[PDB]
Amino acid sequence: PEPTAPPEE
Amino acid sequence: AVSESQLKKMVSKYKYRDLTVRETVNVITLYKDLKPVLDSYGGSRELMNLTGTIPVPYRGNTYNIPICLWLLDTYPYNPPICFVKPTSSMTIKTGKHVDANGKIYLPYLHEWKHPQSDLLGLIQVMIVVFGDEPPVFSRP
């Protein structure tokens, strides 16, 4: 695991 | 991994040591990417926190949302102070449950009461709430 986040909407 | 012996050492200054160690073990056992870390909170005093990521599904995909749960020396009688920890490739999404500093706000934390309230329950809530409104987004 590596930190991830959803794309800007 | 971390041992209960090492955890007890980390919370030596805590008011409720066995209870804090017990829940910490429960959390890191279920959430493999959360790690117990002893560090200076805000550079003021040393406290143990759980730092890492929790798996959150959003619009069909799972993300490893970076968080930090500070356990006060009064844990579990007082709720933890929680933050979203964005990397350079993302930005904090200020909103209903997240302020300008990345601090997390939740009804679960607001009405926190031992023993009905615990870290496992809190994380479960985070996964649901953040699955609806992500606390961080990746830069375009």
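Chain B uses Swiss-Prot numbers throughout; the residues present, in order, are 2-42, 47-145.
Header lists the method as X-ray crystallography, 1.8 Å.
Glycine too: its Cβ is placed from the backbone N, Cα and C atoms.
For the published mutagenesis B:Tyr63 to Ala, Swiss-Prot gives the following note: Reduces interaction with HIV-1 p6; impairs HIV-1 budding. Secondary structure at B:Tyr63 (mutagenesis position), as computed by DSSP, is strand.
Less than 8 angstroms from the CB of B:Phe88 (mutagenesis position) sit B:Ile72, B:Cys73, B:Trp75, B:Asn106, B:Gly107, B:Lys108, B:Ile109, each of them six or more residues away in the same chain. In the three-state DSSP classification, B:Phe88 (mutagenesis position) falls within a strand. Among the sequence features in Swiss-Prot, the mutagenesis site B:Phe88 to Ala is noted as follows: Reduces interaction with ubiquitin; no effect on in interaction with HIV-1 p6.
Experimental mutagenesis is annotated in Swiss-Prot for B:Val89 to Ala, with the remark: No change in interaction with p6; no effect on HIV-1 budding. Around the Cβ of B:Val89 (mutagenesis position), a 10 Å sphere holds 23 further Cβ atoms from the protein chains shown.
Quoted from Swiss-Prot, the note on the mutagenesis of B:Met95 to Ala is: Reduces interaction with VPS37B and HIV-1 p6; abolishes interaction with PDCD6IP; impairs HIV-1 budding; inhibits down-regulation of EGFR. Abolishes MGRN1-binding. Loss of interaction with ARRDC1. Under the DSSP three-state reduction, B:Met95 (mutagenesis position) is assigned to strand.
Every protein chain considered, the tally of other Cβ atoms within 10 Å of the Cβ of B:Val141 (mutagenesis position) stands at 25. For the mutagenesis of B:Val141 to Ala, Swiss-Prot gives this note: Reduces interaction with HIV-1 p6. The structure shown keeps the original residue.
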Pick from B:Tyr63, B:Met95: which of these mutagenesis positions has the biggest number of other Cβ atoms within 10 Å of its Cβ?
B:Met95
What three-state class does DSSP give B:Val141 (mutagenesis position)?
strand
For the mutagenesis positions B:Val89, B:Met95, B:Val141, which ones lie near chain A, with a CB less than 8 A from one of its CB atoms?
B:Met95, B:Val141
